[PDB]
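Structure, as C-alpha cells:
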Amino acid sequence: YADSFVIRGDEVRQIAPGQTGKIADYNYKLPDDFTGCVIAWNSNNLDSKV
Amino acid sequence: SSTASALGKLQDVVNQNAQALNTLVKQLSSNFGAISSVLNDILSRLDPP
C-alpha cells in the first residue's frame, strides 16, 4: 500500500507510530505496530506557487 | 488444660500459611522500577507508547 500527500515542512516529524499532534490525530493516523517505510522530499520548486 | 505452647507445630503451620499469604498480598504495593504501583495512575498520566 502506498499513501501519497503533500504537507508543510514542519509536520513531517508527526508521521510516526505513537505520535501526537495535529496531522497525527485529525488527518492521518498510523498504527502502533506499523511496518513499512516513509519517504519525504522537498517540493518548493514546483509545489509552491508565487 | 493449664500449660500452653504444647501445640506449637499446628500453630506455626498456621502462622506460616498466614505469613505467606500476607507477603504475597503486600507485594502488590511495589514499583519494581516503574513510576507508580497503581495501574490507573500510569493509564491516566502517560500516553500509550
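Swiss-Prot numbering applies to chain B: residues 939-987, in that order.
Structure determined by electron microscopy, 2.9 Å.
Any Cβ shown, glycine's included, is placed from N, Cα and C.
Quoted from Swiss-Prot for the published natural variant B:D950 to N: In strain: Delta/B.1.617.2, Mu/B.1.621. A sphere of 10 angstroms centred on the C-beta of B:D950 (variant position) encloses 10 other C-beta atoms.
Here Swiss-Prot describes B:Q954 to H as a natural variant; the accompanying note says: In strain: Omicron/BA.1, Omicron/BA.2, Omicron/BA.2.12.1, Omicron/BA.2.75, Omicron/BA.4, Omicron/BA.5, Omicron/BQ.1.1, Omicron/XBB.1.5, Omicron/EG.5.1. With a cut-off of 8 Å between CB atoms and residues at least 6 apart in sequence, the same chain places nothing near B:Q954 (variant position).
Here Swiss-Prot notes a natural variant, B:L981 to F, with the remark: In strain: Omicron/BA.1. In this view, B:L981 (variant position) is surrounded by 9 other Cβ atoms within 10 Å of its Cβ, with every protein chain counted. Classification of B:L981 (variant position) by DSSP places it within a helix.
Among the natural variants in Swiss-Prot is B:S982 to A, noted as: In strain: Alpha/B.1.1.7. There are 8 other CB atoms within 10 A of the CB of B:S982 (variant position), with all protein chains counted.
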May I ask you to pick out the variant positions among B:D950, B:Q954, B:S982 with a CB closer than 8 angstroms to chain A's CB atoms, ordered by sequence, or 'none' if no residue qualifies?
none
